[PDB]
2 protein chains.
Amino acid sequence: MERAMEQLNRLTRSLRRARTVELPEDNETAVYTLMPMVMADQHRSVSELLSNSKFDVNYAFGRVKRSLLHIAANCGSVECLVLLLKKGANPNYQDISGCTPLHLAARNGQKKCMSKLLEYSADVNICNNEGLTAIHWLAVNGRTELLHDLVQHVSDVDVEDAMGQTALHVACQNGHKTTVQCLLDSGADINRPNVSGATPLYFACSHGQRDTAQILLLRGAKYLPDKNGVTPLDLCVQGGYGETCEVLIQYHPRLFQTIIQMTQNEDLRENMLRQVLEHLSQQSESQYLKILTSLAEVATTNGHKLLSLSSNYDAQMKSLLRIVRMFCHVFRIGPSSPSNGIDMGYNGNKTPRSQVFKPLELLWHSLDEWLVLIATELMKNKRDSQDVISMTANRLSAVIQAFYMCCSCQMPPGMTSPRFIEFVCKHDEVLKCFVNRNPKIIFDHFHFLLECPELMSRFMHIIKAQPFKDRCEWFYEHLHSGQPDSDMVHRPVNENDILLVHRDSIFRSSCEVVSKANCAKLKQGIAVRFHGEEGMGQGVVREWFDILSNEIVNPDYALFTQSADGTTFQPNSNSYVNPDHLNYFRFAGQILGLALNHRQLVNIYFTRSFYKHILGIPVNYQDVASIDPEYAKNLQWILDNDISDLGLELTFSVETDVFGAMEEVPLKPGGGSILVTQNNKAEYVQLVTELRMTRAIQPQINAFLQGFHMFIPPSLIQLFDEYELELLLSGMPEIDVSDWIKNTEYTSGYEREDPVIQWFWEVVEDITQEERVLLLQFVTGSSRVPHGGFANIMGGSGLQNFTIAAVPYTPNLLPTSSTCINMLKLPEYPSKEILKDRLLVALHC
Amino acid sequence: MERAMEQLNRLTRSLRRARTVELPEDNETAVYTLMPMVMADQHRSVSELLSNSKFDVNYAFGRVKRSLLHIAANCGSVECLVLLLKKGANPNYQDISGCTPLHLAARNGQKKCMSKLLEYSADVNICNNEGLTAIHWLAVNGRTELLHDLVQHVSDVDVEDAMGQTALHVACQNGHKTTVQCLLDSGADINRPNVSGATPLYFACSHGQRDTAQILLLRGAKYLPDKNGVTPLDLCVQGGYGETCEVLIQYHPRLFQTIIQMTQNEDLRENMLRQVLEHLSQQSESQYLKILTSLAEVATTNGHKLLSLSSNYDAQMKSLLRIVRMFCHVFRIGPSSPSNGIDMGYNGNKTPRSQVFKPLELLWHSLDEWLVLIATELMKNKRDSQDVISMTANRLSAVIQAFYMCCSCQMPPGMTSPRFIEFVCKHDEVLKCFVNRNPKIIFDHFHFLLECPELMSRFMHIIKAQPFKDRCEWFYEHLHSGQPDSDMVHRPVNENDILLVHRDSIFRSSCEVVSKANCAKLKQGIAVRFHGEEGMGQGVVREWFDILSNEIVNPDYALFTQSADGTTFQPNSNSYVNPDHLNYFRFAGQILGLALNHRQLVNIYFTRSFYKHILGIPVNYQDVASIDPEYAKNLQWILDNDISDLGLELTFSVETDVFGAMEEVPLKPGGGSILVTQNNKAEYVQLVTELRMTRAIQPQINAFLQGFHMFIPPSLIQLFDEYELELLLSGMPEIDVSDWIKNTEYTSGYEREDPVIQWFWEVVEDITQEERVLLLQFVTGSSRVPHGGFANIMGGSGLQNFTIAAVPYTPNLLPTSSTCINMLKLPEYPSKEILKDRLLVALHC
């Protein structure tokens, strides 16, 4: 009969909202309704008509093949969970990844399921095929409360992955508290060696969990190395964190010495040691002393042992520096307080210096014990001057580097001790005797001993004591290195190495651009752009300079002029008319400052005065000649004469006919109140020159350098000679001896028939280009022959090719090059060997 | 004798600082010392020993060949300037560019030089070979003071470039005051026709110099067109500035009408007219009226003249809109005050409406005079229904577009007048009769008449009145256009169309990404990136979606489930457990929202309910069947029966067994206090359904759409049918009739021997793909056959290939597809033509 509808007649009336019929005859259908309702947490609904059914739970679903009993892990359906277990189940199934509802409850954080599951039970000691246990699952997650609420059910703390890790091994690898105390309360093993022999502790010293480690050593946790032999402590280094060591050392003060041993080694990136020592140094004064004290002893030891001659030059030496460099750095931060860094409040100290520095004093005394002998040895070796000398020199070279390092920190910034100088006072001989052997060297050991101008304030001395001929291939080092100082050999990078130029007004526009940027972004071969247009990288860069190669010397802002030669330039004294000029002078040197760093020439060259004022020299007498010959020619006549002869005196105040005013102005205060002494003849005119400069040069020159020194520091340049200097502004010349032969002019009734000229050419045609280029400028001032060759020489005004001038000028005297006359004046030597020998004496100087 | 040194013996003593000897015997030397000293402004120094010399000034220098007399232009060396002119000179030389020291003094701003030069004189009427005169040089620079101080020397104001420009022509082309008044005071010509006939005034109307123009028309400056015939006034338009016109019209009120004539034209970018009219409208109320009034008359005229049938469809129509569109825009800014914009303070007005709108009223009355007849014509044409009809329709179509434009501005935003509706009330017949002819059209004229839902709040009406068969190639328009609404056919661009994804957590990561951006940046086929890695543009984009094609339907956050069919999805009702879900639902639609805009499928498809809740439909009865058959099967049995039969009633409060509570809850307040009426049988269960939805669907659905509508507005979609909808989510299917033939299942003791099946296939194999795809889903619900073909069908649970079912089900009735049974139930038609004809009646519906 149709009474089968009667159950539904109840369902429709009052249960159709909640439920359907449990007679679809497919277990897959049952999940298609229950799978929500399980997750609905419909506690008893699941049972209501399920009271009739023929579908057991051991059948599962999904590609996982997972039962709803697993699913109940998710939403906390504890009542349905029980309802399932009234039906029965084997919860720790062979799930696809070795999982189980228990693990999944933990992941879902349903407490009561874990409880009610474990009011029943199924073995937890099981694992995933991926490795983990229930307990390990919780340890990484650090799921404390359930995990403490879990231990009551379970027997063993020997639980392990098949790999062997315990929960204990996890919680410090991850970093966590509570997992400790429970298992400590449970009585687990503290050393519990891994398969590799590692320990729970061994993790933490990789980690930085200072506080647990404070508990464990309190708890009595043992210290010991790996099965391989390494220590825990080598790791807390590479973790960089030092309070964890500070915690460690409260439990083991013994090991403080070990760090002094860990630094002798060389396996490390040294910087990490600084992190540690930086911190600890700021953890006591009494520490801070004993630290430095101990270091010096090591330094002192290795110092002696570098002089233990068998020591390799590599081993001891590198060990040394790594102690010293920090030692220098530590003193910068400086005398610590207990538990704290540098002693605040009181700027002095408790007289540490002897206690800390005594081990040095023996080494330096020991150094002195060698060096003082050594001066005797090489100096006494008078008739006769492998090289143990050069060997031992190198060993000491490291030490010589120390003597700046040890010394250059207990002084304000930049300033040196005269104690350094006193060292030089005794050993000056030997010091020359090294560079006598080692031209190759300065930028390695000595690199900074030069660098100080306050030492070069004397040690200009040795810079000259090494003469010119050695400087050539190291004049080249500044080219085929970067500048061999490492900040200049090296080029940085930045995310925006780009500048945008406005094309029609590059002279003022670039001033608006480059002023709007900072040095470090610009200390690089940066690419350049137009304003709103690309420029093909290097292309616009070529355009940008070589346009500025015009704009700079164009009278675009009333800025420069040509000197008396023509074919060159010198700044206009009158550029103070328009006050922005200094912004252009600062700008000017910056632009050139790039030109040399990245080493493409400029299509400009300048007179001699300008290079000289840059490079820092007091300009000599004869440079005057390019200003006006009628001035200089007659001053030369004065250099023969004295006050006794000429029957005239200089009024030491003269009409400073400048700025539309014959400004009566003295030579000098005090200088205005004297008459000419015979000694003064060149000396005031030097001052007239400098005072011919000061009116426009002095402010403007400084403005120019301060823009210039951005891109090269002033002191790298001290090698260079001003004559050679332009070669990086212009490249080497094509030495055009061929076209030179073509247009040699001759005077004094004079043509190549003269054997003097035959003897002349015979010397010329064996001369190095390193001297031919000098002679070219020595007599022209300017350098470059035009594009076609030496025939293109125009003399500025009238095509005066170069002239060779021999005259009855005394053989007892040296030449003078009538420069803008494009001429060199020479004495007629009597004979060949006299010419061939003494013409060299004439020309080299 | 050596007494020649005596002059220098004075020089050294007291003049060597200031001077040298003037005997170098080269005039080029003299410049090499003086060229500074000239610029030094050494007033008298230049003369001192120059008193003896043999070098005249007419010799010059540089590639310019320029004298120091020119150079004195620079620094104001008036005394030296005179000193030169004591020596004599011809200052207006044939300089290289036709220049002269006078021009150069002006450029350098040295007043006295200009004075002292012109205490002497040389003809200023000369010019540059580049074109300019002295006076023109000053005009552009606007160098007033010297220029006023200049006129006293000079005779003519007829001065001109050889091109013919006067100073007067310059100063307004550039914009400047003072040059006017001086020459006005001088008595220059105000019209002064150029070679092209242009005038000084003619420049200003290109320029915007309102104030001079205020002076000139005050001064009596004449108005007149070009030699070509164009006006000044056409330029002040394209300069966009209107007060200059406002200045103009104070002097010429007559021309106010001309702008009404300038807008009829079509040479212009219309926007500039808005700039003008925007301003002027805000320059009086009485203006503001007369403006709109005049416009309507033009509109009214052109309106009639569009109905002057000879008018081309292009000309009058475009003229119209350009009046109306502004007219609409003007009212937005709205009723102006005198001299000012919109009347502040009082939100009403002075009753403008009839005065402004009357010209419309005739046109619309005139429109009504046509349309009311026109309904008669086409409707009375009853036996018999080129096409002047379609022609005149198009003409009116423009007008029909007006009727929204004229109407949709005196109302708050979005809302319409029922006056519009009243128009439809009379003309509904004709309105259908157009689209009856014009399927092709809506997005051109009507585009917005649809767009209003408040009009579609009725005009849903005509959207259905046009039936399905027309929608196919315009269902395709949304594909082979963008969406044919222009904002969607068009894609914007931005400088950063880039998003950065984090690869291992794309589901939550992308939520962190896309929430961190704004719509307009994202309304584009934007490229995508990984976090710290590139992704090959389209590649990661494919990866990003097609990973999300998994992540979305993965139970990754407890979000979706599979529906009863399997092989599809529906949202989990239980996703309210974890409150961020709405952020994912909003997120969800956004992600899909891109998928359709840029038209690559998703590797997902959904059930029918989900599409229906999206698209805005009230879900029908039979969609229920995918939820539970045991529910739906028995409700079907109820649809045969009524309260009279079944002997049962629904308790209108039932156990809402949800959230672990048999929540006794009514059907509805008021619904809970009734018993079943026979009419109610489907009606409450609809409400049960919607209330089976509301518990989870209602909040979540809205969250999903609000993320979705970002990338398509809701109303573009109103064309679509939900069945066809998925094709843009999945692409068209490979219609696999071949493999379909291979695995056709058969039941009711039934195999292809039956002629019914022969008659079946005979109909099937002529069916369009546009209907075959429907039938596939009509009986499967799901769409896609797996990769290998129709043989891969798995039925979800048990490989139930599709089944064809014919039964003694009455021929008087239509099919029902037992869908997840993969079956279609059909009546056995008695004969072939009955099958061939009436099976169509069965299947199309």
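Numbers in chain B track Swiss-Prot; the residues on display, in order, are 1-385, 442-901.
Using N, Cα and C of the backbone, Cβ positions are placed for all residues, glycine too.
Copied over from Swiss-Prot, here are the features:
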ACT_SITE  B:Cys876  active site, glycyl thioester intermediate
MUTAGEN   B:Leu11 to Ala  Exists as a mixture of monomer and dimer; promotes autoubiquitination and ubiquitination of RAC1
MUTAGEN   B:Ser14 to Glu  Monomeric; promotes autoubiquitination and ubiquitination of RAC1
MUTAGEN   B:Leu15 to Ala or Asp  Monomeric; promotes autoubiquitination and ubiquitination of RAC1
MUTAGEN   B:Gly175 to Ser  Impairs ubiquitination of RAC1
MUTAGEN   B:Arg332 to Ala  Promotes ubiquitination of RAC1
MUTAGEN   B:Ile694 to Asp  Monomeric; loss of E3 ubiquitin ligase activity
Which of B:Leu11, B:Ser14, B:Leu15, B:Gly175, B:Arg332, B:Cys876 (recorded positions) reach within a Cβ distance of under 8 Å of chain A?
B:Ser14, B:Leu15
Under DSSP, is B:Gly175 (mutagenesis position) helix, strand or coil?
coil
Using C-alpha atoms, which one of the recorded positions B:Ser14, B:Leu15, B:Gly175, B:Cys876 comes nearest to B:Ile694 (mutagenesis position)?
B:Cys876
Measuring C-alpha to C-alpha, could you say which of the mutagenesis positions B:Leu11, B:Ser14, B:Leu15, B:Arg332 are within 10 Å of B:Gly175 (mutagenesis position)?
none
Candidate with the highest Cβ count within 10 Å, taken from the mutagenesis positions B:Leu15, B:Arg332:
B:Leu15
Where the chain breaks for 56 residues between B:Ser385 and B:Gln442, how wide is that break in Å, taking the Cα atoms?
14
Nearest by CA distance to B:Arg332 (mutagenesis position): which of the recorded positions is it, out of B:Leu11, B:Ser14, B:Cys876?
B:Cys876
Densest Cβ neighbourhood among B:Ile694, B:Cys876 (recorded positions), 10 Å radius:
B:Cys876
Distance, B:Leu15 (mutagenesis position) to the residue listed as 'active site, glycyl thioester intermediate' (CA atoms, angstrom):
120
Select one residue from B:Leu11, B:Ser14, B:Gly175: among these mutagenesis positions, choose the one with the most other Cβ atoms within 10 Å of its Cβ.
B:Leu11
Helix, strand or coil: which one is B:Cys876 (active site, glycyl thioester intermediate) in, per DSSP?
coil
